[PDB]
Amino acid sequence: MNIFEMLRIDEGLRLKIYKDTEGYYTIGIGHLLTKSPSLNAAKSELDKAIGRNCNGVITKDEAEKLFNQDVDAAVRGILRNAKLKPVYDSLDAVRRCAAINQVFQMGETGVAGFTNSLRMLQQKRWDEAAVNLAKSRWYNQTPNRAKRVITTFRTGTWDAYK
Ligand SMILES: Cc1cccc(Cl)c1N
Ligand SMILES: [Cl-]
Ligand SMILES: [Cl-]
């Protein structure tokens, strides 16, 4: 298992514009296109990202390209963040995948506000961090997926991804 397969499991793959769990226009492998509710704004963003007139539909290769760029950006985002960087670098490889997953789903922002959890993860207080992580809107809104990520942080293994 690696970050790609893990996220592909958590986000799925769709080739036509769709609304995410929050109701925002998205496409491919969880690539958010816009928070605005104008489908047209979404389509414009799509053409801009892909570089062609898509008309709301892409190919798998295209989706995959977006996914690559998005994984990359997330990691980079982590590394450039001063509150994040240090925690990330203290983790083993599996748990780092769980960190990238959260950033991919919620933005560097959204994460940067899990201060107490971050500290716990940094001190390597696994069970504590897991309980604290669950006390969040994130776990309450997307509990199955949050469960998987939390187990991953808790255990350092891929068991939740089976
Ligand atoms: C989102 C994130 C970035 C870096 C380190 C950690 Cl532990 C987390 N959760
Ligand atoms: Cl792009
Ligand atoms: Cl879920």
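Residue numbers in this text run from 1 along the chain shown.
Header entry for method reads X-ray crystallography, 2.0 Å.
Cβ atoms here come from the backbone N, Cα and C positions, even for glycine.
The active site, proton donor/acceptor annotation in Swiss-Prot covers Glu11 (among others). Around the Cβ of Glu11 (mutagenesis position), 20 further Cβ atoms fall within 10 Å across all displayed protein chains.
Its own atom aside, the Cβ of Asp20 (mutagenesis position) has 16 Cβ atoms within 10 angstroms in the protein chains shown. In the three-state DSSP scheme, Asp20 (mutagenesis position) is classed as coil. Taken from Swiss-Prot, the feature active site, proton donor/acceptor covers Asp20 (among others), and the record attributes it to experimental evidence.
In the three-state DSSP scheme, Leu32 (substrate binding site) is classed as strand. Residues or ranges marked as substrate binding site by Swiss-Prot: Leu32, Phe104, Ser117, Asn132.
In the three-state DSSP scheme, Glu11 (mutagenesis position) is classed as helix. One entry in Swiss-Prot concerns the mutagenesis experiment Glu11 to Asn. Its note says: Loss of 84% of enzymatic activity.
Quoted from Swiss-Prot, the note attached to the mutagenesis of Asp20 to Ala, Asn, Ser or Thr states: Complete loss of enzymatic activity.
In sequence order, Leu7, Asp10, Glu11, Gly12, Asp20, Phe67, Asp70, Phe104, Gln105 make up the list of same-chain residues 6 or more apart from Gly30 (mutagenesis position) whose Cβ falls under 8 Å from its Cβ. One entry in Swiss-Prot concerns the mutagenesis experiment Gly30 to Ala. Its note says: Almost complete loss of enzymatic activity.
Within 10 Å of the C-beta of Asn132 (mutagenesis position) there are 19 other C-beta atoms, taking all protein chains into account. Under its mutagenesis entries, Swiss-Prot includes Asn132 to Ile with the note: 5-fold decrease in enzymatic activity.
Annotated pair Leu32 (substrate binding site) and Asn132 (mutagenesis position), C-alpha to C-alpha distance, rounded: 27 Å.
A C-beta separation below 8 Å, combined with a sequence spacing of at least six in one chain, links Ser117 (substrate binding site) to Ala129, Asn132, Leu133. The Cβ neighbour count for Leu32 (substrate binding site), using a 10 Å radius over every protein chain in view, is 17.
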